[PDB]
Amino acid sequence: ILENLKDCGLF
Amino acid sequence: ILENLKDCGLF
Amino acid sequence: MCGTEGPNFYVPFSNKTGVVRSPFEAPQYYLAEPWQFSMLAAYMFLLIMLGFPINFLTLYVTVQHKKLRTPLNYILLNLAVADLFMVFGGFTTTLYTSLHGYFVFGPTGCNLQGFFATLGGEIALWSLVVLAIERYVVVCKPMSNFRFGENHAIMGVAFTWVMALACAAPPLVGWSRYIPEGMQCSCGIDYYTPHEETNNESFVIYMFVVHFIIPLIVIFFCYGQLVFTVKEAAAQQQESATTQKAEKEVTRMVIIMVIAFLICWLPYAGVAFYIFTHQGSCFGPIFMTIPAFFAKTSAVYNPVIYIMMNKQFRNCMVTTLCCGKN
Amino acid sequence: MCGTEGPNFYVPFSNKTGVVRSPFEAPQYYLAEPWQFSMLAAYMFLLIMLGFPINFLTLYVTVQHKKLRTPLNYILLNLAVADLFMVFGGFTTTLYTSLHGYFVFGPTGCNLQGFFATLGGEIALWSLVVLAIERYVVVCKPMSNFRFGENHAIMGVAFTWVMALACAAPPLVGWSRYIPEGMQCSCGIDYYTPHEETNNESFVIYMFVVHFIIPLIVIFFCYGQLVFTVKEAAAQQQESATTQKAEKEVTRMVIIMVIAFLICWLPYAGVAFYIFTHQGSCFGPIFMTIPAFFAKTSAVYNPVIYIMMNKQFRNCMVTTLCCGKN
Ligand SMILES: *[C@@H]1O[C@H](CO)[C@@H](O[C@@H]2O[C@H](CO)[C@@H](O[C@@H]3O[C@H](CO[C@H]4O[C@H](CO)[C@@H](O)[C@H](O)[C@@H]4O)[C@@H](O)[C@H](O[C@H]4O[C@H](CO)[C@@H](O)[C@H](O)[C@@H]4O)[C@@H]3O)[C@H](O)[C@H]2NC(C)=O)[C@H](O)[C@H]1NC(C)=O
Ligand SMILES: *[C@@H]1O[C@H](CO)[C@@H](O[C@@H]2O[C@H](CO)[C@@H](O[C@@H]3O[C@H](CO[C@H]4O[C@H](CO)[C@@H](O)[C@H](O)[C@@H]4O)[C@@H](O)[C@H](O[C@H]4O[C@H](CO)[C@@H](O)[C@H](O)[C@@H]4O)[C@@H]3O)[C@H](O)[C@H]2NC(C)=O)[C@H](O)[C@H]1NC(C)=O
Ligand SMILES: CCCCCCCCCCCCCCCC(=O)OC[C@H](COP(=O)(O)OCCN)OC(=O)CCCCCCCCCCCCCCC
Ligand SMILES: CCCCCCCCCCCCCCCC(=O)OC[C@H](COP(=O)(O)OCCN)OC(=O)CCCCCCCCCCCCCCC
Ligand SMILES: CC1=C(/C=C/C(C)=C/C=C/C(C)=C/C=O)C(C)(C)CCC1
Ligand SMILES: CC1=C(/C=C/C(C)=C/C=C/C(C)=C/C=O)C(C)(C)CCC1
Ligand SMILES: CCCCCCCCO[C@@H]1O[C@H](CO)[C@@H](O)[C@H](O)[C@H]1O
Ligand SMILES: CCCCCCCCO[C@@H]1O[C@H](CO)[C@@H](O)[C@H](O)[C@H]1O
Ligand SMILES: *C(=O)CCCCCCCCCCCCCCC
Ligand SMILES: *C(=O)CCCCCCCCCCCCCCC
Ligand SMILES: *C(=O)CCCCCCCCCCCCCCC
Ligand SMILES: *C(=O)CCCCCCCCCCCCCCC
């Protein structure tokens, strides 16, 4: 998930 | 100097 | 019977003393002391000083940083453009008129401000919705073999503009109306007057159902699914300290994002509803002033949450502000 | 002949029309439109909204973080206490009186505001001086075998209070005086009226020489010595990338710190001097309003520079603001 999270500016 | 600088909040 | 009526307006004060005047024509210094009008202006000033740098900078920084110009960020830029409509469409007009003590621009000015101001805060609202949808699609991977690209980003943005017109446009053409609200210095939608010639009642519902409940449900659903997908991915790999932080930061943020959405629209909903259901009661201008205080300050706290707290954006800002360095 | 005089005041407007009134007694709506008084209040509001969180938080955060409570930080706390005197002594009083259009608290209120307001901005000024001295002592190691400890920190702070009283106190007791300035809503020191019964002329000099030139020279000297000591230590060890950054950040900061000191006191000096040397000329309230705009906004931009840009402080703040985490 971490890569989709980063893209979202969420993490 | 770096340690005196840090203490001063300068670097 | 509590107000004074007129062709395109409703002053929340009794003319039994014969002092009430058109908000388009003369100061309303009987609704509120002149110092309270000054304080209104003080506040608008605050929101312009804070809201314009923060929102504009966002746009500017995106121009200086190639890594910011990705599809997942179009809606965030949309959000900043919307806030700017709020700042110039809404706040500056109200700064000016408050300093007269009445709405000096007449009914046209009223429609105009009303439209842009309303238009700005709806694009924002729907931006926030669209965002949760995108974030849920990309992360929760609800559709299989689907990858979010630039053409979905664009529709997302445009869907946001269409939904706004779907409530900014009606009052200009017969379904509800714009009129000075509260202290008569800013023009909003009429939702507190039962004005059958325009059907205020039905609009108030439609706005409540479509532009309040729907958004609320969608946001809660998407971010529910997401705090779920992430709490699960983290249970299924506790050997990663990083994956553990990620799930805790994402939860903290979703809470913040939801609570701030309520703080912004809940008052407006709470009042709209309670007015609708206590139709035989008198509501003061300052009573109408409250939900507008909360909803308008979102032109500052929204960029703080969705931009200043977005790691990518924050760094580029600090760079740009510190003269190219650091 | 440009003003109207009275026992404890000087209105910068001509009574030839017979409209001029005591700033202690009636609105001055002939010096400036009422909307300009509202705008004055808008601004005070801004400085209270921005200046009080930022300055108070500084104090608060120091209470939550053990690592902040070191001697080299006493003067920075002093700076934040001083700004708070500016905010409550100065800004809130002026918010209130501006909303009347005159100085409603009378001559006592005038002395009071004047004293605290003046007292606050001098402790700040001297804090900034003391700081450069400490920073020069500790880093440039000018005295051999000397180590800066808690008892030097305290003297440093107290020297700051003494220097302030050395100019806040005189006008209360005969050497110069406090009177409403500009639009008559805030009481400053009289430096623009030649009022022989109190010796305004000599005070203006003494303030210029002692409370302006001295501070300027000291600051320039200490930070000169320091950007020197650090540029040299870095030349003599270019094999350290870290020592290279340190010297570049310290230079950038010193420039920022010096330029901001000028932006704050230079106007006041520039005007004081030019008034002194063009004694046969008429100066408008808004002409007197300018140097006070610059000097007062330092209750916001000073904490930003000396606190929000201090690595130690910044982190503790982010921690405290984000609910204990991050
Ligand atoms: C809230 O309450 C007030 C009071 O009821 C309303 O204000 C009144 O509005 C009417 C018109 O709609 C004004 O009437 C006009 O008066 C003018 C001169 O009258 C003088 O004497 C009056 C006493 O009656 C004084 O108080 C006033 O200051 C004046 O000096 C004339 O210009 C007009 O005469 C014309 O119209 C009348 C018909 O009404 C005809 O008979 C004449 O032939 C001529 O055509 C007119 O009479 C009235 O002066 C206002 N009174 C006050 C106190 O201001 C507000 O309209 C109402 N507010 C809202 C929101 O609607
Ligand atoms: C800037 O300029 C104005 C005008 O020169 C000054 O205001 C005047 O101040 C004087 C007193 O210092 C006022 O004098 C008093 O008038 C009162 C009643 O007079 C009426 O008629 C006048 C015309 O002269 C009207 O304009 C006015 O509205 C009044 O209705 C009385 O209360 C006083 O009488 C007493 O004093 C006089 C001595 O002056 C004696 O002769 C009487 O026996 C009695 O003791 C007095 O005369 C005057 O009214 C003011 N004029 C205006 C226009 O307001 C301001 O003082 C000056 N501003 C500053 C900063 O100093
Ligand atoms: C006496 C002063 C002399 C010097 C003036 C210098 C002015 C310089 C600047 C240009 C002024 C143009 C004024 C034109 C209108 C006028 O003045 O119109 C006279 C009428 C008043 O009439 P009223 O009171 O009967 O009715 C009105 C109801 N009581 O204005 C007004 O209500 C309108 C006032 C509009 C103010 C807009 C302010 C925008 C501020 C932006 C931010 C400024 C920030 C400063 C921050 C520190
Ligand atoms: C009509 C309104 C009815 C409802 C009022 C509700 C008020 C609720 C709050 C308490 C009000 C007490 C007023 C007492 C004084 C008075 O009112 O004194 C009447 C006199 C006016 O007289 P004047 O015009 O002749 O002279 C004066 C010259 N023209 O005030 C004043 O000039 C003083 C006004 C002082 C205002 C202080 C404001 C402090 C604001 C803090 C921040 C608020 C922020 C909001 C941010 C969104
Ligand atoms: C969101 C919403 C409502 C109305 C909100 C309004 C009317 C906001 C208007 C803002 C404007 C027009 C600002 C202009 O400056 C209702 C119908 C009360 C029901 C609850 C949901
Ligand atoms: C620093 C300085 C001067 C005066 C500054 C003053 C008078 C500041 C007053 C501020 C106050 C009193 C604020 C109150 O709210 C002089 C003498 C002009 C000479 C130049 C140096
Ligand atoms: C769309 C609405 C989403 C609401 C999400 C609420 C998430 C609450 O998540 C919280 O996470 C904590 C660990 O970080 C747990 O200790 C708490 O018990 C739990 O309530
Ligand atoms: C007390 C006043 C101190 C003034 C210090 C001015 C320092 C200017 O330092 C600058 O450092 C740069 C590298 O960082 C050089 O490239 C510039 O040429 C030089 O002017
Ligand atoms: C790099 O050097 C960045 C330089 C510029 C920093 C500017 C900061 C402005 C801050 C205003 C803060 C207001 C806080 C209000 C809290 C209520
Ligand atoms: C390039 O490196 C410049 C860096 C420093 C910028 C510092 C800016 C501080 C601004 C503080 C707020 C000033 C305005 C306050 C208005 C009320
Ligand atoms: C951790 O989550 C920190 C949370 C709180 C951040 C609060 C930020 C307030 C910012 C006000 C900024 C004003 C900028 C004005 C520029 C002119
Ligand atoms: C604990 O983690 C809480 C964290 C988030 C705090 C977010 C605060 C945003 C504040 C924005 C500015 C709001 C006030 C604007 C006044 C004009």
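Per deposition record, X-ray crystallography, 3.0 Å.
Backbone N, Cα and C define each Cβ position, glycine as well.
Swiss-Prot has this to say about the protein:
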BINDING   C:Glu201, C:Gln279  Zn(2+) binding site
MUTAGEN   C:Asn15 to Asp  Normal light absorption; when associated with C-2 and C-282
MUTAGEN   C:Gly90 to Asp  Increased thermal stability and decreased retinal uptake. Decreases stability of the inactive conformation
MUTAGEN   C:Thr94 to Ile  Stabilizes the activated conformation and hinders hydrolysis of the covalent bond that retains all-trans-retinol
MUTAGEN   C:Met257 to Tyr  Causes shift to the activated conformation
Checklist line | For C:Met257 (mutagenesis position), nearby residues of its own chain (Cβ under 8 Å, 6 or more apart in sequence) | finding: C:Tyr223, C:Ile305, C:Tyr306
Margin query: Can you tell me which of the recorded positions C:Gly90, C:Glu201, C:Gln279 is spatially closest to C:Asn15 (mutagenesis position)? Compare CA atoms only.
Written below: C:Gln279
Next item on the list: Restricting to the same chain and to sequence separations of six or more, state which residues have a Cβ under 8 Å from that of C:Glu201 (Zn(2+) binding site).
Entry: C:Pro194, C:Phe276
Item checked: Sparsest-packed of the listed recorded positions (C:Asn15, C:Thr94, C:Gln279) - C-beta count within 10 angstroms -> C:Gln279
Item checked: Rounded Cα separation (Å) that holds between C:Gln279 (Zn(2+) binding site) and C:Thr94 (mutagenesis position) -> 28
Next item on the list: Count the other Cβ atoms sitting within 10 Å of the Cβ of C:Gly90 (mutagenesis position), across every protein chain shown.
Entry: 29
